[PDB]
Amino acid sequence: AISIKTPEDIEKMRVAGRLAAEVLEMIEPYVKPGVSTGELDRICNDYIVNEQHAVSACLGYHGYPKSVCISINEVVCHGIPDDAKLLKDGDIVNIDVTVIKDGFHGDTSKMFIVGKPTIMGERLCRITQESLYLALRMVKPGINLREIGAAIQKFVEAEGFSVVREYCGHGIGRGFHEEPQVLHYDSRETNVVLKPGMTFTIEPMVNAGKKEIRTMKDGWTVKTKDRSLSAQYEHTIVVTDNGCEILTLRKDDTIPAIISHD
Ligand SMILES: O=C(O)c1ccc(-c2ccccc2OC(F)(F)F)o1
Ligand SMILES: [Mn+2]
Ligand SMILES: [Mn+2]
Ligand code: NA
């Protein structure tokens, strides 16, 4: 079954979601040429622990060594912050945050373009975010997740890009990853009709080249097989009576927090 959050639970999710979003708003100025992904991670963790009085759900999860995931260019996901990896002009970087506050999880990520942006990097990030937005605009009770996954894939592939199959969105609450699975492509296996109160994430991973990926030897880093650029954006949401509410909205988001279909 899919857990239907209570008004009280949803309010706790709003708090956790806001905190996650605020980590991304906070780190923005630090994402520039020369900075290491390792330092970015420490800055995020100190902020979460000392200022938000929360905890990173990533640190130690399934054995993950850091507080946030930072993936650059061809890295698809789960990039491990390293003191020796420095951002450079033109890089596109995803910082993925997940905070636990008062028992509930807030999960979100965004792409940052470092230094002078390249038109393709800028295009891939924009299209990826738009694929997330178009999906969010479809969320409402009665619709099947298969439809949303189908729409994301259709849009992304129409741009000459591909959708990563190995990873998906997920239900979220007191647990980091809960049912249901939220695929970002069409699958004959998906059959989940949305209901008010459900809280989950949408987080498409899009490759500029082919969909195939490769896992490095550190047991976490995932890259595109052809080494093409890959981008991702993620938001945690709650299904309302007539649509949804984005719990991890940021000041830079170009979409409203509350999406009504009334
Ligand atoms: O956004 C997510 O759901 C996400 C990001 C990273 C992960 C993850 C999933 C399984 C094992 C480790 C993972 O990385 C981390 F521990 F950092 F959460 O899940
Ligand atoms: Mn995430
Ligand atoms: Mn997630
Ligand atoms: Na990438």
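Chain A is numbered as in Swiss-Prot; shown residues: 2-263, in order.
Quick reminder: no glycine exception, Cβ is built from N, Cα and C everywhere.
Long-range Cβ neighbours of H79 (mutagenesis position) (same chain, at least 6 residues apart, Cβ-Cβ under 8 Å): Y65, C70, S72, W221, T222, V223. In Swiss-Prot, a published mutagenesis experiment is listed as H79 to A, annotated Reduces activity 100000-fold for the Co(2+)-complexed enzyme, but only 2.6-fold for the Mn(2+)-complexed enzyme.
The substrate binding site annotation in Swiss-Prot covers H79, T99, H178, and the record cites experimental evidence as its basis. In the three-state DSSP assignment, the secondary structure recorded for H79 (mutagenesis position) is coil.
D97 to A, E or N appears in Swiss-Prot as a mutagenesis experiment; the accompanying note says: Reduces activity 50- to 580-fold depending on the metal ion bound. Binds only one equivalent of the divalent metal cation with affinities identical to the wild-type enzyme. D97 (mutagenesis position) falls within a strand segment according to DSSP. Around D97 (mutagenesis position), the C-beta neighbours below 8 angstroms that are at least 6 residues distant in the chain are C59, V69, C70, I71, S72, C78, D108, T109, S110, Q233, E235.
There are 21 other Cβ atoms within 10 Å of the Cβ belonging to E235 (divalent metal cation 1 binding site). Residues annotated as divalent metal cation 1 binding site in Swiss-Prot, with experimental evidence given as evidence: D97, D108, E235.
As annotated by Swiss-Prot, divalent metal cation 2 binding site applies to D108, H171, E204, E235. Residue density at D108 (divalent metal cation 1 binding site): 28 other Cβ atoms are found within 10 A of its Cβ, drawing on all protein chains shown.
Among the mutagenesis results in Swiss-Prot, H178 to A has the note: Reduces activity 9000-fold for the Co(2+)-complexed enzyme. Binds only one equivalent of the divalent metal cation with affinities identical to the wild-type enzyme. The residue drawn here is the original one. Secondary structure from DSSP puts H178 (mutagenesis position) in coil.
Taking a Cβ distance under 6 Å to any atom of ligand 3 as the criterion, the recorded positions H79, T99, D108 reduce to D108.
Residue pair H171 (divalent metal cation 2 binding site) / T99 (substrate binding site) shows a Cα separation of 13 Å. A Cβ within 8 Å of the Cβ centre of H79, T99, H178, the residues given for substrate, is found for these other residues of the same chain: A58, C59, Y62, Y65, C70, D97, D108, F177. Other than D97, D108, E235, the residues of this chain whose Cβ falls within 8 Å of the Cβ centroid of the divalent metal cation 1 site are, in sequence order, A21, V98, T99, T109, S110, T202, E204, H236, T237, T249. In the three-state DSSP assignment, the secondary structure recorded for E204 (divalent metal cation 2 binding site) is coil.
Separation of the C-alpha atoms of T99 (substrate binding site) and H178 (mutagenesis position): 11 Å, rounded to the nearest whole number.
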